[PDB]
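Q: Once you've had a glance at the structure underneath, I'll fire off some questions.
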Amino acid sequence: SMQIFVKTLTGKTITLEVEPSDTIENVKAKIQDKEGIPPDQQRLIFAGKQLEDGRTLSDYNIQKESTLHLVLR
Ligand SMILES: [Mg+2]
Ligand SMILES: [Mg+2]
Ligand SMILES: [Zn+2]
């Protein structure tokens, strides 16, 4: 039942419920439910790296209570 956090540029904090197997595309689908940003307009960054829609959270060692950064495009 793992939680992660997404911070927008103006400091909003979105809490997501994810599994380490979830893909980044999944995470954007969850963010869309909460914020109303279509997945194609979302950039997610973690530890400096842009995250790719095909990889999973585990593929990036993103664990419980990690913070991802959300920027638009
Ligand atoms: Mg899931
Ligand atoms: Mg599952
Ligand atoms: Zn995509």
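FYI, residue positions are counted from 1 along the chain as it appears here.
Using N, Cα and C of the backbone, Cβ positions are placed for all residues, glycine too.
Feature table excerpt (Swiss-Prot):
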MUTAGEN   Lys49 to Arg (Swiss-Prot position 48)  No effect on HLTF-mediated polyubiquitination of PCNA. Impairs ubiquitination by CRL2(KLHDC3) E3 ligase complex
MUTAGEN   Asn61 to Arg (Swiss-Prot position 60)  Decreases affinity for UBE2R2 in CRL2(FEM1C)-UBE2R2 complex
MUTAGEN   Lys64 to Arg (Swiss-Prot position 63)  Abolishes HLTF-mediated polyubiquitination of PCNA
MUTAGEN   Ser66 to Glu (Swiss-Prot position 65)  Phosphomimetic mutant that binds and activates PRKN
MUTAGEN   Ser66 to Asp (Swiss-Prot position 65)  Phosphomimetic mutant that binds and activates PRKN
MUTAGEN   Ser66 to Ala (Swiss-Prot position 65)  Prevents phosphorylation in case of mitophagy. Decreased localization of PRKN to mitochondria
MUTAGEN   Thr67 to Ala (Swiss-Prot position 66)  Abolishes CteC-catalyzed ADP-ribosylation
MUTAGEN   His69 to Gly (Swiss-Prot position 68)  Loss of DTX3L-mediated polyubiquitination of histone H3 and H4
MUTAGEN   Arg73 to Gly (Swiss-Prot position 72)  No effect on ADP-ribosylation
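I'd like to know what surrounds each of these features in this structure.
A: The Cβ of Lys49 (mutagenesis position) lies under 8 Å from the Cβ of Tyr60, each of which sits 6+ residues away along the same chain.
Within 10 Å of the C-beta of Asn61 (mutagenesis position) we count 10 further C-beta atoms, all protein chains included.
Taking Cβ-Cβ distances under 8 Å and a sequence separation of 6 or more, the neighbours of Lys64 (mutagenesis position) in its chain are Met2, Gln3, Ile4. According to DSSP, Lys64 (mutagenesis position) is assigned to coil rather than to any helix or strand.
Around the Cβ of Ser66 (mutagenesis position), 17 further Cβ atoms fall within 10 Å across all displayed protein chains.
Cβ contacts within 10 Å of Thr67 (mutagenesis position), excluding its own Cβ and spanning all protein chains shown: 12.
Taking a C-beta cut-off of under 8 Å and a sequence gap of six or more, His69 (mutagenesis position) has these contacts in its own chain: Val6, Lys7, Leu44, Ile45, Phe46.
Taking the Cβ of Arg73 (mutagenesis position) as centre and 10 Å as the limit, one finds 6 other Cβ atoms among all the protein chains shown.
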